[PDB]
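As structure tokens, the structure follows; a few thoughts come after it.
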Amino acid sequence: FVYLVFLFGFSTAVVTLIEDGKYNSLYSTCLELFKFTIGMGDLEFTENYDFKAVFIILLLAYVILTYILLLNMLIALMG
Amino acid sequence: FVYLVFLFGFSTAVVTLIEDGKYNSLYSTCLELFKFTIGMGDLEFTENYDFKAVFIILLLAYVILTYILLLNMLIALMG
Amino acid sequence: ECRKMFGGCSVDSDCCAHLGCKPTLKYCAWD
Amino acid sequence: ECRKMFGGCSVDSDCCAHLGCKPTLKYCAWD
Amino acid sequence: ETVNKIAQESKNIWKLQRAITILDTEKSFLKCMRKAXXXXXXXXXXX
Amino acid sequence: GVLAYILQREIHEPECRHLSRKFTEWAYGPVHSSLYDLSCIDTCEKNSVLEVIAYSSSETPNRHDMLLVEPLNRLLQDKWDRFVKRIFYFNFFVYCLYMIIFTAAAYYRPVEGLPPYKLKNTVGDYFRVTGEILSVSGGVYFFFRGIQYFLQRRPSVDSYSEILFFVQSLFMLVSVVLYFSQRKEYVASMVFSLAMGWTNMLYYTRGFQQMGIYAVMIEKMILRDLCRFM
Amino acid sequence: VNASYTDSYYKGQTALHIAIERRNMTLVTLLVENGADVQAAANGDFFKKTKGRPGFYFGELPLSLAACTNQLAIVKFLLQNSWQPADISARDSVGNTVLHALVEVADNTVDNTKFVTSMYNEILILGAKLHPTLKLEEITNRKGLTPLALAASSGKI
């Protein structure tokens, strides 16, 4: 539920910000974002990106926080 | 034993679903799947994929669960 | 066969040529 | 439009052709 | 540790925070007509 | 211990009744009943025992004070089981729609061009425009609500969540001024606003023991551990 | 002597209930002799599980009360007296007999078990002494549960 909220909100934020390529869709973008949460991602490709400096920062915010607090927080719960 | 069951079942499910490329073999597909369990993978390439929307979902199911419950569950056991 | 424009590739696509399956809708979009 | 040389792409760039946005300054640099 | 401590607290933490949520709403709810006797049904023996 | 003593320090002797906080009188062979005065709920203009308990933070002995009963524990259940729980969900649901709208306009915003001119014609130009106005209007409420919080108590982490709400609403306002200014860059600010609001939304779950624990833990990671490591 | 409370709280409570609640042989004795109904069910919210209200359930009938509060002598006097012997097998609103109520009153603490356990014993010894034909432990509460099966349904180990 929590990851879904964080992921969903972040995906919505991305969808508005730059359609770019493969981020045009919410179903695809969410898949793109989930891949990031799992910890497999390709980072700062940028190319064809608007507010990329703005955007790279957004990716740093979302990816870092998600790996850092949700996954560890769930994982901490798991032991 | 448990990972082998989960991995084996998932591999069998994939082998039927779309031969595609490099998924045609069980020995290769298992290797492809084990790589995913180790946490090194390339995600949502899709290309030449049938039921990819069906398939991406399957990958999300298997990869997420495997990283999420077996690895952590074994790792939780380890401490 | 090939799922022309507006053709849904959940399975059996096989999306035509100019078309490409985008993994949300599962329909085939081109251009 | 295209943010020529010294053009800042925080948003709306769209950096010109010979230029490329480098993700620190957000200005457009080329060459 | 923060997760563990939060877990040990969280029956209690969950309790205190709620009260704060209730209080703020009560203050901002226009101080509209609302309750304003407490007793607790009890049964321990002790007998 | 003393707080509990002062509220519940029931007295029985001639002249006892005027002094006492709690009277309990209902026992069956098993069974017992306790009655509480209760003054703390009564205190208002002064911060009061109840008010202090409601407000008090970062002391670190709090778990105990909140726990105090019957009234503090008893009072809350009476306040909320009867009506409060219903009120909060309506607030949460109302907030959620505001979020769907803020994202929807942002998701479907027209590339243009920057800001105006906007045609505002037809359903396509009509639905989005309503959303944009609605989202800004949604933005004002947070700004107005926040100012009172700053205004009611100017002096001085905690409260962590209210503080975030003010930041996001302001961010939207910055975007709106930009939109009137009409610079393209204004989006980026809005984009922060859309995501921040969504992350904020997760707060409403609070007051739920499973859920309340998670939000608290996240807040803890960010005030302390993340902040320290960063 | 048999008038009862009618408010939702203490509903059905009689003077005899109170005498027992107060552990007062003398007043139990007196009330029974002036004809207190020994089968009167105190069934108001004060005699069921806490809202919290609370509290507290034993259910209902004087015998059940006298046992659940660990008051052997009065259990005996209820069942053995000249004036009205208690019906040892009566069921409360929920179908519970004194054996059911005892199971309900257990809380898995060592001294709790100990007292319930032997008051239970005592009831059976009295059943077999006074009314030998009665298979007490077979009697089902509303939900179809023997005392044993209730015990096990509610983890009263």
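Numbers in chain F track Swiss-Prot; the residues on display, in order, are 347-502, 508-581.
Recorded method is electron microscopy, 3.8 Å.
Backbone N, Cα and C define each Cβ position, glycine as well.
In sequence order, the list of same-chain residues 6 or more apart from F:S502 (mutagenesis position) whose Cβ falls under 8 Å from its Cβ is empty. For the mutagenesis result F:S502 to A, the note given in Swiss-Prot is Largely reduces PMA enhancement of capsaicin-evoked currents, but no effect on direct activation by PMA. Loss of activation by capsaicin and loss of vanilloid binding; when associated with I-704.
When Cβ atoms from all protein chains are considered, those within 10 Å of F:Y511 (mutagenesis position) total 16, not counting its own. In the three-state DSSP classification, F:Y511 (mutagenesis position) falls within a helix. The note that Swiss-Prot attaches to the published mutagenesis F:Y511 to A is: Loss of sensitivity to capsaicin.
Cβ neighbour count for F:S512 (resiniferatoxin binding site) (all protein chains, 10 Å cutoff from its Cβ): 16. Taken from Swiss-Prot, the feature resiniferatoxin binding site covers F:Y511, F:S512, F:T550, F:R557.
Annotation of the published mutagenesis F:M547 to L in Swiss-Prot: Reduces binding to resiniferatoxin; the original residue is retained in the structure shown. In sequence order, F:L515, F:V518, F:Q519, F:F522 are the residues of the chain that are 6 or more apart from F:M547 (mutagenesis position) and have a CB within less than 8 Å of its CB.
Less than 8 angstroms from the CB of F:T550 (mutagenesis position) sit F:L515, each of them six or more residues away in the same chain. Quoted from Swiss-Prot, the note on the mutagenesis of F:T550 to I is: Reduces sensitivity to capsaicin 10-fold; no effect on sensitivity to resiniferatoxin. Reduces binding to resiniferatoxin.
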Specify the count of other C-beta atoms within 10 Å of the C-beta of F:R557 (resiniferatoxin binding site).
-> 21
Please give the greatest C-alpha separation between any two of the resiniferatoxin-binding residues F:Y511, F:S512, F:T550, F:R557, in angstrom, as a whole number.
-> 13
Whole-number Å distance separating the Cα atoms of F:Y511 (mutagenesis position) and F:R557 (resiniferatoxin binding site) is 13
If the resiniferatoxin site is taken as the center of the Cβ atoms of F:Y511, F:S512, F:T550, F:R557, which further residues of that chain fall within 8 Å of it by their Cβ?
-> F:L515, F:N551, F:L553, F:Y554, F:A566, F:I569, F:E570
What subset of the recorded positions F:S502, F:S512, F:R557 has a Cβ positioned less than 8 Å from a Cβ of chain A?
-> none
Is F:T550 (mutagenesis position) helix, strand or coil when read with DSSP?
-> helix
Of F:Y511, F:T550, F:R557, the recorded positions whose C-beta sits under 8 angstroms from some chain B C-beta are none
When DSSP states are folded down to helix, strand and coil, where does F:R557 (resiniferatoxin binding site) land?
-> coil
